Amino acid sequence: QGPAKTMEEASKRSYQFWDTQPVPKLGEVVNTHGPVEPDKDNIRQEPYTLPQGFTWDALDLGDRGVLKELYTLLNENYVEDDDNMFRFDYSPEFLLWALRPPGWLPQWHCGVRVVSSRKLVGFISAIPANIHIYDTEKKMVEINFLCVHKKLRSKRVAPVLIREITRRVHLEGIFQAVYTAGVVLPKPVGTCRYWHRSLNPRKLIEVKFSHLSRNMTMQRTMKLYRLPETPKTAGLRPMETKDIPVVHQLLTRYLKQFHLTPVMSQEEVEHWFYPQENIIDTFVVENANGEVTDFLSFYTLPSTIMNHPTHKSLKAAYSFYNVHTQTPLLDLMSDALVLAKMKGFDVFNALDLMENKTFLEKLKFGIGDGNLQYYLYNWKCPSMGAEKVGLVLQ
Amino acid sequence: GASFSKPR
Ligand SMILES: CCCCCCCCCCCCCC(=O)SCCNC(=O)CCNC(=O)[C@H](O)C(C)(C)COP(=O)(O)OP(=O)(O)OC[C@H]1O[C@@H](n2cnc3c(N)ncnc32)[C@H](O)[C@@H]1OP(=O)(O)O
């Protein structure tokens, strides 16, 4: 009845819900490419039944009060590290960025409330995304922010949330989805791992996010992670409106080399990369000819430090999409670290996907304890190595 | 992506 972190531990587990879903079995190897089941031509019109005393409510995130209720649900009940020491603390303005990209739909912001008190106790979301998977491009959704209030857990409310968002996506004619999780489910198309780059090692060690390496003093740890005060790449500057087309061009061409990627329109590129303070940072390299040849980006996602008397929060930057054509990726990411340090971040996180393994050890990242499993719903295809995953979710 | 990691 409890989740699994490893593929061998998950293989002895029973998946009463996921056995009912159009996903491959954990045990079988996938030899084909295509949908698990044909598209449905008649879709259930009625919402799935919730347990007595709870009701569906679609959340208007343009209402400041409602957005704050969602902030609070996530702030108090969303994903923790496996030791229950830190919890994601997505900000209201970040949530609006992640949940209202181009094509967002109100019915896909799927809340659960207590009938009597109106308290928000559950959420799940879908946003539309065009996804390139091996040799197929298809319209899908990305599922994120699945959250059940701690007091409502282990009562089969999450399967109801999954079925209800599935139904609402089916009604719009979409039959595939992509999603990620730290737990093992049937069946990962790719397995990634977070790595962490200390920026403020003293704070990270004090709050036990990080620990002193074997036979290393704090003084040595400070010198080890020390960074230059300014970046080194010539012509590095924040992305501006005039850069939207070339950033779209660079990204589109760069992503062709991977096997699971988004296909963004120019409007989606504007949404996902145009800088917004405390949400998304994008820096381009404009060379001596005035041409933009590279860019780096990272998003802002702090965590709550639970039950700590002094340090309440950790400011974390997450590597987003980094595109190099003239500047070495190593130099780009070195400058990303310098920029994050300048902007007050305590740690810089990056997955081992795309080409990130080429710089992780060199730039003094340390391996994390969390896997990031990538999944497709209703799509059969062979799994891929982390290096071929070219998709980053919020 | 619904996975909270910290260094091993
Ligand atoms: C065509 C369109 C399709 C669209 C839909 C595509 C699918 C989208 C799928 C969702 C993508 C989410 C992507 C991102 O949001 S990952 C975000 C997950 N959120 C959190 O971890 C927040 C903190 N935790 C919680 O709020 C709850 O513990 C959750 C909600 C996770 C489970 O609540 P609870 O603890 O009360 O569990 P239950 O008794 O209600 O039900 C347990 C059943 O559900 C299975 N379970 C547990 N965790 C997950 C999970 N993270 N994804 C999918 N399934 C999960 C579980 O193995 C069991 O199934 P089986 O073991 O019996 O088989």
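Here chain A follows Swiss-Prot, giving residues 103-496 in order.
Placement of Cβ uses the backbone N, Cα and C atoms for every residue, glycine included.
Taken from Swiss-Prot, the feature tetradecanoyl-CoA binding site covers A:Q118, A:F119, A:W120, A:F247, A:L248, A:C249, A:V250, A:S256, A:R258, A:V259, A:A260. Around the Cβ of A:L248 (tetradecanoyl-CoA binding site), 19 further Cβ atoms fall within 10 Å across all displayed protein chains.
One mutagenesis experiment catalogued in Swiss-Prot, A:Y180 to P, is accompanied by this note: Abolished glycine- and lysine-myristoyltransferase activities. Counting only residues at least six positions away in the same chain, the Cβ atoms of A:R189, A:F190, A:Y192, A:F247, A:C249 sit under 8 Å from the Cβ of A:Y180 (mutagenesis position).
In Swiss-Prot, a published mutagenesis experiment is listed as A:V181 to L, annotated Reduced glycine N-myristoyltransferase activity. For A:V181 (mutagenesis position), the same-chain residues 6+ apart in sequence whose C-beta sits under 8 angstroms from its C-beta are A:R189, A:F190, A:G284.
In the structure as shown, the Cβ atom of A:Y192 (mutagenesis position) sits within 10 Å of 21 other Cβ atoms. Listed in Swiss-Prot is the mutagenesis experiment A:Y192 to A, annotated as follows: Reduced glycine N-myristoyltransferase activity.
Taken residue by residue with DSSP, A:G492 (mutagenesis position) is part of neither helix nor strand, so it is coil. In sequence order, A:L357, A:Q359, A:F360, A:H361, A:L362, A:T363, A:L455, A:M456 make up the list of same-chain residues 6 or more apart from A:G492 (mutagenesis position) whose Cβ falls under 8 Å from its Cβ. While the structure shown retains the original residue, Swiss-Prot records the mutagenesis experiment A:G492 to D or K with this note: Reduced activity.
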For tetradecanoyl-CoA: widest Cα to Cα gap among A:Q118, A:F119, A:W120, A:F247, A:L248, A:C249, A:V250, A:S256, A:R258, A:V259, A:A260 in Å: 22
Distance-selected recorded positions near ligand 1 (C-beta under 6 Å), from A:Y192, A:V250, A:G492: A:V250
Filtered A:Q118, A:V181, A:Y192, A:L248, A:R258, A:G492 - recorded positions with C-beta under 8 A from chain B: A:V181, A:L248
